[PDB]
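Colleague: Structure incoming, see below.
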Amino acid sequence: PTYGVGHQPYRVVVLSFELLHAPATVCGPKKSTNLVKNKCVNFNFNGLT
Amino acid sequence: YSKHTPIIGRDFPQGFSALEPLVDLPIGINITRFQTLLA
């Protein structure tokens, strides 16, 4: 019940990222746009640009 | 990759048929040996 900045309980989560030769199967939420037809546009379709 | 070819009555049908991609999984496992499983 004793309170203060250094005295209150705190909840900590640590995200420890690795790197190795195995394929990296996890990725972020790559955001898409709408589809434009019949115009000159730049495009990226699943990595093909 | 795999293909299922109907069988007619001769078994092992003749003709050219290419296998189609089925599964592509990023495991990263070093494979040197394998074994076949029957029920």
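Quick note: numbers on chain B are straight from Swiss-Prot, i.e. 204-210, 212-243, in order.
Per the header: electron microscopy, 3.0 Å.
Cβ atoms here come from the backbone N, Cα and C positions, even for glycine.
In Swiss-Prot, a natural variant is listed as B:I210 to V, annotated with the note In strain: Omicron/BA.2.75. Listed in Swiss-Prot as a natural variant, B:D215 to G is described as follows: In strain: Beta/B.1.351. For the naturally occurring variant B:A222 to V, Swiss-Prot gives the following note: In strain: 20A.EU1. Record note (Swiss-Prot), mutagenesis B:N234 to Q: Increased resistance to neutralizing antibodies. The unchanged residue is displayed.
Help me picture where these features are in the structure shown.
Modeller: Secondary structure from DSSP puts B:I210 (variant position) in coil.
Sequence-distant neighbours of B:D215 (variant position) (same chain, 6+ residues apart, CB-CB distance under 8 A): none.
Taking Cβ-Cβ distances under 8 Å and a sequence gap of 6 or more within the same chain, the neighbours of B:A222 (variant position) are B:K206.
The DSSP secondary structure for B:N234 (mutagenesis position) is coil. Around B:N234 (mutagenesis position), a 10 Å sphere centred on its CB holds 5 further CB atoms from the protein chains shown.
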Colleague: Report the same-chain neighbours of B:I210 (variant position): residues 6+ apart in sequence with Cβ closer than 8 Å to its Cβ, ordered by sequence.
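Modeller: Long-range Cβ contacts: B:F216, B:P217.
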